[PDB]
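Chemist: Below you'll find the structure I mean.
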Amino acid sequence: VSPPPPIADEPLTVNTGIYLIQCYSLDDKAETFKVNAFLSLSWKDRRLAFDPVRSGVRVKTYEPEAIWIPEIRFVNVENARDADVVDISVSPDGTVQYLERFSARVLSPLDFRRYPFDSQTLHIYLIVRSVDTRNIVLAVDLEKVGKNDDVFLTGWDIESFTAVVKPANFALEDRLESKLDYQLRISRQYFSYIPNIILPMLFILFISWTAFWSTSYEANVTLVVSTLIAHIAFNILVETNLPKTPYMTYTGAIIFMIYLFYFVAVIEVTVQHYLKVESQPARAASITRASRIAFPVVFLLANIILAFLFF
Amino acid sequence: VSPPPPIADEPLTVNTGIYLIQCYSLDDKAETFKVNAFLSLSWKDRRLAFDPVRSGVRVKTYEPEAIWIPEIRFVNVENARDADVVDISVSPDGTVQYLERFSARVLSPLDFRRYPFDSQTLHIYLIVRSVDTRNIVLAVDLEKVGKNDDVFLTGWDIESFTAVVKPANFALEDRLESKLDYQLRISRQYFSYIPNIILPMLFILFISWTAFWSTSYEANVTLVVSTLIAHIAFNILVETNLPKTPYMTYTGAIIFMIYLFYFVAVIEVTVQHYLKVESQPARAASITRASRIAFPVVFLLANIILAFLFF
Amino acid sequence: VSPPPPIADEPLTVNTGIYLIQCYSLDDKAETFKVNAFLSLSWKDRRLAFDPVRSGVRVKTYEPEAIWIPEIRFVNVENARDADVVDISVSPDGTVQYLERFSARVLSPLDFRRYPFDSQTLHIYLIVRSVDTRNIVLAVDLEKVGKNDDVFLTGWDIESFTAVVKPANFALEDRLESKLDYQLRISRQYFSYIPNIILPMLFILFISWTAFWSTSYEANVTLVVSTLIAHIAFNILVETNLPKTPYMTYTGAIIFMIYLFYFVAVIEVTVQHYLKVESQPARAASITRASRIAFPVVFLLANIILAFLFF
Amino acid sequence: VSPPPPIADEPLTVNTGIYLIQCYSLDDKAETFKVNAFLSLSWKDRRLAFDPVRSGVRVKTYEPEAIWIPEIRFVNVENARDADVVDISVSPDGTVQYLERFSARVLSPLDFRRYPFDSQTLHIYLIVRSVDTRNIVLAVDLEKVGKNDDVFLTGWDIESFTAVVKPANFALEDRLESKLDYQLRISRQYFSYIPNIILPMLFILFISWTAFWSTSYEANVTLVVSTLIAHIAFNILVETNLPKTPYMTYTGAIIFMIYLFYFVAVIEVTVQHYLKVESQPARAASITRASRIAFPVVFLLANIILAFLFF
Amino acid sequence: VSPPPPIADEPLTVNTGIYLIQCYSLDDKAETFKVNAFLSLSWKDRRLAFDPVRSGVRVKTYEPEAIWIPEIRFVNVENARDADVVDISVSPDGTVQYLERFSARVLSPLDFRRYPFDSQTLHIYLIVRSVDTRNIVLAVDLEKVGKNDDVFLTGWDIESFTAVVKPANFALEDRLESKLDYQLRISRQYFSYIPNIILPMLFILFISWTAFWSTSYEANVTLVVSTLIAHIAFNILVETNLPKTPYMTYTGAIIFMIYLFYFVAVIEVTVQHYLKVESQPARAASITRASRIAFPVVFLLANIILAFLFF
Ligand SMILES: [Cl-]
Ligand SMILES: [Cl-]
Ligand SMILES: [Cl-]
Ligand SMILES: [Cl-]
Ligand SMILES: [Cl-]
Ligand SMILES: [Cl-]
Ligand SMILES: [Cl-]
Ligand code: NA
Ligand code: NA
Ligand code: NA
Ligand code: NA
Ligand code: NA
Ligand code: NA
């Protein structure tokens, strides 16, 4: 079967629509998400047109094999979509109304700069390759674009699901291609990060600073070194839930900066001890007393600077 | 093949039934479960009706290809169900009796607020899309809804398997849809959590409190800091077996609260030492003596408050 | 194609046999095992019968499509078995001899009460659903039930592979079902658990007890607390290799009990120190001296009691 | 299609050959490896024979469906091989030349006794089941057995790929079976184990022995206990990369033995301290001085004994 | 269908082209990458040639089944590529223009010697096996070789995608094979390794060196032993993200060398203490004072030597 012939030299407009049934498995490391949705296609094939009076029927239902159906593919899927045709309905004027239910693992890049307070725009790219007979152009029927109410993405808030109505028409392998951008805007549920990572990480840091109220070198070494190891554990836990970015993430920046606080705390703990042994505890006392104010102030200001830079 | 024609302007009622053969793999993080069950469908196709006297047979057996079968799909499955038709039996009045055996990975949300003492309602949503010829409505044949005795879900107690008999009829893409709710009520087997997480977590906390019966700052620092690290390990162990919730879980609340106990224990240990060095051990003794009663009392009351809030 | 017609009102007896080719991947957490075996089926279809003299051939080979084959399914498989028909041989009395090679992930529950010294009975349930024409009953041809010599299950000893010859005939959805039980008896290779978990776990415990020969509170705190953390690591390592049971496992019981030994050791270490500071080292000496005998004796007796209760 | 008829009462000899294209994913825990290779089959079917003069062609190319092809299966694959027929060429005498390209996950047991200095013999078992018409026997055409130069197995050295030319002919289910053994000899690349596990493990042990040059019980307790925990971490790291063997592995033996060294070091550290408190430091000095020589000597001799026993 | 017949004794030239649509999942441990691309094939079949005047059409579109298509396979894929034919267009002279969209998991070895500052050349090997009728030779149509702009490989920089235009023609199983090399040059995004592994690893090492400004053996033991354990954790974290190489990697070399620094620091800490107890603190002071300069200088020079050797 060949494509529908043109009235003039116009291209064939295939009206599209994606209706999300299920949404799930957003893999941060892999930068992928799984989707289960309705795909709707509609185009005019004058060859399939009929008189409702003569035929008796108001619409004709065809099996996929029987008629010409445009080869609609997804640009950013890992493997070809697992589709099952729901219905094909031809109107008297030849307006075909195709509907399929698909499932696919979509590969869409993620921006982790403000993690875990980040928001993302997941993409679904519909594409059609023009045939030698005639050029095929994609369109968005906004009435067939949407999502089910029940849809939820674990640990994410689904903001919107819209389509960029004007297609990206370009040449590839000397043939026209019509690309459509379906955008699923989501924003991370940062809540859990606060009692699981942020607050425990701050508690261990504050525990390290109790060495500014101790003259016992042995106790201080234990305090600063132990807490530093707990901070390593938190850093490792965090980097496992994320991919390797060629940029600094918000949480990444905080965690890294905290290493410098542990480093300088060790230096202070060392200096205080050296001076005490050197029989200069008056100078050591001045340094320790200052550190009690310096460490939280410099920590608080550095964090304001980071939050400012990142948001 | 087209759908059965109506007697009047009535919709076609497809009677359904799910009989669970096997149940397994409830993924808490992914909020999914795998099912292996019987699907039964029954509708009246007057076109397939026959006289038992003339034909000789009491029922006629057809191959799926031969007759019209309603396109029944599952709303919340990840990928299309892996089904194999067991039997299709037509009665003389045209009452078709379809049976298939399926397996699917069902996506049903879980409520972790009372974890690990939580109970869940897993869902299986049957759906049918109405055709242009006529509207299709789902029904529950309670005689064909059930589960095998042997069925067990690892680490869960299967309470019930029922169906919400009245379907959720709605419009989607200008077409009628009939949705049915099959509910599998389950409740978690919290036993193992007690000797593996809860009791070990309490033991390390109680060990930290022995610093209230020690004047040795160095020993106290070791006691409170070490146990705190074991508590971090338990927190990390727990959060790996669970997804990121935008709410606090029962175990999550307990674990978080325990961090504050370690923090205040460090403050006490620090205060006691500062005072001792300051040549005020009488004041330090008062604080330590109070802490011996204060720490378990405030812990016990805080837990009563939490259990009350959560249950 | 319809089933073979009966001579009298007898049911159709389908003789079965499973011959294990490969055995592997027993998942303790998932309570599943993968199998790769021969499936043999044999039934009498009088309609396929022929004259050897007239036809020339002694047996006729048919393609699965050509003749009626009973719908034999496995009850406890996750997804439908991946089968490939090896041969179908019809004798001229109409005795069909079907053989297929399959592979499946079988879901069979495991009893961890005596882990790692446990033994299991893995099951393979053959099932047939009776048709409206006539009832189908399963049988075991003991000559076609067995396993290859090479077969081995990693970390397990394969004891036997037998079939419960009398089928479980019952009604389900107003139709007769014939269920057969193929049992693969296995017993765990507990060897590795001794030098990897049991002995290292005992060594750290015995190390903690050296605090009964030390008056240094600071050293004792280090000894008991450190070893307790190593015991947490061993407990966590063990629980990862196992599913959450609503009962206590043998290793689980030992590990849990050991926590109480660490708890009481801390109490002793604390008591001894308090008394020493209180200028009562004579009483502290009595307690420490007793503990040296009490701790191993109570440990040894408690273990005898556990081993007795568990075996 | 039936098998080729025999000239006399001889069996049909199917000449085989495996040419490895790609080799990869040797899973030590699962005892499996993935293969991507050429399968070649050649047998004489006199029914397909032709005169080159009359026909014009020197060889005839057939589609798999058109002619009889022997049912060649792999014994030790997990699931049936993913094969794609490359070519089928019939010579004038009826000598069929079949070639397919396959990929399979082969299950072959591994001997970890000398790990990580072990060598293995991976197996690929070709099998054919004889038909009721005539018996089928496998043969090795050594000219069609080999491997690509590029082939490499990550972390392994590929020694050889040969076939045991004489098949294992036996009865199974009253039918003849011809089994062939394709052996892929490999030897582990033990290099990485030296700077990652062996040397770090020895360093921590030697660090523990510095307690023989210290009279500080508190420091010694820290030295021996800390290093012992690092040794636990190494033992756990090792056992994760390996399956549970009912025998001792070389690395397993070394690691286990090292636990005894830590145990005895604790005993020494304890004894030395007890004696010092008991105001007998002369006796404690003798024990400590001996331990300085005893510990490395006994360690070195024990290792010679192990290496001897294992190799 | 047989291959196109030759004009003279020339081989059939199949012009190829790969256009990368999506690139992803480069597994360092498995040494694999997933690809989603366009495959284009073009050859001359004179049998399909036609007069544009007589036929009316300028090009003819065929279904894969209808005409002869060369059996093009990938050498280094794990399993056979998942391909879907996009278009087949025949020109009047018989120049066939085939296009398919594929997805495959390509196995290409990686060189980790300069990790994480390494660069790689991923390969895609196109291969064709010559038929008995005539020899088939591959060619590169440079106009149909490329990649989409959007293409990105997570944690990698895509440098180029070119093809080695002259094929590797060789004999295999007495038949000609034409192999083509498609090279995807990539270079690692080493950024993240600096704040996550390199700098934290240096910080803990520098913390260990504060023991050169402390006379407290107990504090020094804590400093050097604790930091050494954090270094073990970093070594383990690194080796999990990498496969077992029979060579030293850059990061591997640094990490290994750092163990020697911890070992010698322990020796210094031990020596200093022994001398102090031996009432020789003047000699111990000389050693400690030297170590303060020696340790960073020898560390810095050793690193220059390593960087030099590795780059
Ligand atoms: Cl697609
Ligand atoms: Cl479905
Ligand atoms: Cl509505
Ligand atoms: Cl409607
Ligand atoms: Cl099955
Ligand atoms: Cl096979
Ligand atoms: Cl391929
Ligand atoms: Na079509
Ligand atoms: Na149908
Ligand atoms: Na059949
Ligand atoms: Na065939
Ligand atoms: Na310490
Ligand atoms: Na073809």
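Note that chain C is numbered according to Swiss-Prot, with residues 47-357 shown in order.
Per the header of the entry, the method used was X-ray crystallography, 3.2 Å.
A Cβ is built for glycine as well, from the same backbone N, Cα and C atoms used for every other residue.
Swiss-Prot lists these features:
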type	residues	note
MUTAGEN	C:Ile244 to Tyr	Marked gain of function, with a ten-fold shift of the proton dose-response curve towards lower concentrations
MUTAGEN	C:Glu264 to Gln or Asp	Decreases binding affinity of TBA
MUTAGEN	C:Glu264 to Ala	Decreases cation selectivity. Decreases the binding affinity of TEA and TBA. Nearly abolishes block by Cd(2+)
MUTAGEN	C:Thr268 to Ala	Increases the binding affinity of TBA. Weakens block by Cd(2+)
MUTAGEN	C:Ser272 to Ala	Increases the binding affinity of TBA
MUTAGEN	C:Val284 to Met	Displays an increased sensitivity to propofol but not to desflurane
MUTAGEN	C:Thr297 to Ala	Marked gain of function, with a ten-fold shift of the proton dose-response curve towards lower concentrations. Also shows slower apparent rate constants for activation and deactivation. Displays an increased sensitivity to propofol but a decreased sensitivity to desflurane
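On this model, are these features tucked inside or out on the surface, and what's nearby?
Modeler: In this structure, C:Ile244 (mutagenesis position) is part of a helix by DSSP.
Remark: C:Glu264 (mutagenesis position) has no non-local neighbours by Cβ distance under 8 Å and separation of at least 6 in sequence.
Residues within less than 8 Å, Cβ to Cβ, of C:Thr268 (mutagenesis position) and separated from it by at least 6 positions along the same chain comprise none.
C:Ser272 (mutagenesis position): 22 other CB atoms within 10 A of its CB, across all protein chains.
Around C:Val284 (mutagenesis position), the same-chain residues six or more apart in sequence whose CB sits under 8 Å from its CB are C:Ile243, C:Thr297, C:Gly298, C:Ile301, listed in sequence order.
In the three-state DSSP assignment, the secondary structure recorded for C:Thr297 (mutagenesis position) is helix.
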Chemist: Tell me the Cα distance separating C:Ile244 (mutagenesis position) from C:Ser272 (mutagenesis position), rounded to the nearest angstrom.
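Modeler: With the alpha carbons as reference points, the distance is 18 Å.
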Chemist: Checking C:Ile244, C:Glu264, C:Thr268, C:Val284, C:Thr297 - which of these mutagenesis positions have a CB within less than 8 A of a chain B CB?
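Modeler: Only C:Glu264, C:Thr268 pass the 8 Å Cβ test.
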Chemist: At a 10 Å cut-off from the C-beta of C:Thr297 (mutagenesis position), count the other C-beta atoms across all protein chains.
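Modeler: Around the Cβ of C:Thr297 (mutagenesis position), 26 other Cβ atoms lie within 10 Å.
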Chemist: Within 10 Å of the Cβ of C:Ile244 (mutagenesis position), how many other Cβ atoms can be counted across all chains shown?
Modeler: 16
Chemist: Select from C:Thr268, C:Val284, C:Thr297 the mutagenesis positions whose C-beta atom falls under 8 Å of at least one C-beta in chain D, and return them in sequence order or as 'none'.
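Modeler: Cβ contacts with D, in sequence order: C:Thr268.
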